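Remarks on the structure that follows.
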Amino acid sequence: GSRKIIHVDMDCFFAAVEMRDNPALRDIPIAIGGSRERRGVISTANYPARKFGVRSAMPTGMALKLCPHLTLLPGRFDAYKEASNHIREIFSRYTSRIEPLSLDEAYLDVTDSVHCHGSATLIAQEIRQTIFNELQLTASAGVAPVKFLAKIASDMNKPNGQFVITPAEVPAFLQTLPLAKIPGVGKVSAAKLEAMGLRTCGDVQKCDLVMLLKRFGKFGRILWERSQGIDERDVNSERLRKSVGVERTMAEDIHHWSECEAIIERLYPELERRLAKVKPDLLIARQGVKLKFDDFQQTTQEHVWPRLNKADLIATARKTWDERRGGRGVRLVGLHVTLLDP
DNA sequence: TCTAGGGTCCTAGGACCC
DNA sequence: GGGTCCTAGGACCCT
Ligand SMILES: [Mg+2]
Ligand SMILES: [Mg+2]
């Protein structure tokens, strides 16, 4: 009953699309990200820029210190959504068992496939090709018996490559696998685990489940499972969107309510336009606001509300402003909607 | 160098329900 | 005391 799971992951997705559409960008360092003047960060970069140390989520001022000739791009999201829709349709030629995890990646369960003699390796290869055909972008892939190993595997032969982990290969692979490689083990978790002497899945294998449960709750059960290759999560294919948000970081912190209210006036029409694409009648479960202060503490206040409404968002932002600001500057204002359950 | 914007999921206290 | 809803915060994911 061993399953075949593929994780397909586009290479330097946003940047790859910009280079296809502007070949002048191919061999110089480029990045999609907000300018230093907009206090932006890097969304992604191409390999010429990564050579200098440019990475996703890095402050753009830092990316420019590392790479002074970096070419900053604003982003063409409809072009990325178009490429996303296209690779998802390519996935559909092979199976309906597709769980997209973001624009540029997905899990596929090809256990019950008989497309390439049932070879998940050859299916992944055929998918990466033809994606390169048809779209002129490259993808990488991982093949494993469970989700998280497949997702780790797709990173190991990036770019334009793939990696296959068989059941017989799982124990040696786990033994020295850093815990931070596990999707969902982030910086904070890895430091907590490091400070108790737990760096790798092999370290966690020597641990008692009861101890992991005491110290990490349900997450400790995830750690215990993942450190043994155990990951029973099914490829879904029926996941639905649950929220939509629109937020903006200003170039300068704002200090007056009038400024905050003016930001909301520009944010609201965008939130409405995006909700209306998915819920034309604007009916929702909750709506609310977000403020982030100059000390980077952030607060949200949100409440049951039946239908997108600008004045209530302004009013709610006003309360948040007056009540939780305590004289600090505000760097970000955000609007938010929680979608109805079905 | 100085910190985005799009999201999902988990936790947790009091309210409310029984 | 036990479910479940409401709400806020935070870790983490993607580019
Ligand atoms: Mg990618
Ligand atoms: Mg990806």
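Just so you know, the numbers here start at 1 and follow the chain as drawn.
The deposited model was determined using X-ray crystallography, 1.9 Å.
Note: Cβ is positioned from N, Cα and C throughout, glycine not excepted.
Listed in Swiss-Prot for this protein:
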{"type": "DOMAIN", "residues": "A:5-186", "note": "domain 'UmuC'"}
{"type": "MUTAGEN", "residues": "A:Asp9 to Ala or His (Swiss-Prot position 8)", "note": "Loss of function"}
{"type": "BINDING", "residues": "A:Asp9, A:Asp104", "note": "Mg(2+) binding site"}
{"type": "MUTAGEN", "residues": "A:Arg50 to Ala or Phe (Swiss-Prot position 49)", "note": "Loss of function"}
{"type": "MUTAGEN", "residues": "A:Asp104 to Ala or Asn (Swiss-Prot position 103)", "note": "Loss of function"}
{"type": "ACT_SITE", "residues": "A:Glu105", "note": "active site"}
{"type": "VARIANT", "residues": "A:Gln125 to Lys (Swiss-Prot position 124)", "note": "In strain: ECOR 35D"}
{"type": "VARIANT", "residues": "A:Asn133 to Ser (Swiss-Prot position 132)", "note": "In strain: ECOR 34B1 and ECOR 37UG"}
{"type": "VARIANT", "residues": "A:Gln136 to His (Swiss-Prot position 135)", "note": "In strain: ECOR 70B1"}
{"type": "VARIANT", "residues": "A:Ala172 to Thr (Swiss-Prot position 171)", "note": "In strain: ECOR 45B1, ECOR 46D, ECOR 49D and ECOR 50D"}
{"type": "VARIANT", "residues": "A:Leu177 to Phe (Swiss-Prot position 176)", "note": "In strain: ECOR 37UG"}
{"type": "VARIANT", "residues": "A:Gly202 to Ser (Swiss-Prot position 201)", "note": "In strain: ECOR 59B2"}
{"type": "VARIANT", "residues": "A:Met211 to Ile (Swiss-Prot position 210)", "note": "In strain: ECOR 37UG, ECOR 45B1, ECOR 51B2, ECOR 52B2, ECOR 58B1 and ECOR 70B1"}
{"type": "VARIANT", "residues": "A:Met211 to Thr (Swiss-Prot position 210)", "note": "In strain: ECOR 35D, ECOR 46D, ECOR 49D, ECOR 50D, ECOR 57B2, ECOR 59B2, ECOR 60B2 and ECOR 62B2"}
{"type": "VARIANT", "residues": "A:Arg226 to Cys (Swiss-Prot position 225)", "note": "In strain: ECOR 59B2 and ECOR 60B2"}
{"type": "VARIANT", "residues": "A:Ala311 to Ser (Swiss-Prot position 310)", "note": "In strain: ECOR 57B2, ECOR 59B2, ECOR 60B2 and ECOR 62B2"}
{"type": "VARIANT", "residues": "A:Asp322 to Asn (Swiss-Prot position 321)", "note": "In strain: ECOR 35D"}
Discussion item. Just to verify a number: CA distance, A:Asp104 (mutagenesis position) to A:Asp9 (mutagenesis position), in angstrom, no decimals.
Written reply: 6
Response to the item:
Excluding its own, the Cβ atoms lying within 10 Å of the Cβ of A:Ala172 (variant position) add up to 11
Discussion item. Based on a Cβ-to-ligand 2 distance below 6 Å, what subset of the recorded positions A:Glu105, A:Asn133, A:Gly202, A:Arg226, A:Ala311, A:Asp322 would you report?
Written reply: A:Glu105
Worksheet item: Non-local Cβ contacts of A:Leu177 (variant position) (under 8 Å, 6 or more apart, same chain)?
Response: A:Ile152, A:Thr200, A:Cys201, A:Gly202
Worksheet item: 10 Å Cβ neighbour count around A:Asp322 (variant position)?
Response: 9
Worksheet, complete the sentence: By a 10 Å Cβ neighbour count, the lowest-scoring of the variant positions A:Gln125, A:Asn133, A:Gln136 is A:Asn133
Discussion item. Checking proximity to ligand 1 here: which recorded positions out of A:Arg50, A:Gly202, A:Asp322 have their Cβ closer than 6 Å to it?
Written reply: none
Discussion item. Please report the distance from the Cα of A:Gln136 (variant position) to the Cα of A:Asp9 (mutagenesis position), rounded to the nearest angstrom.
Written reply: 15
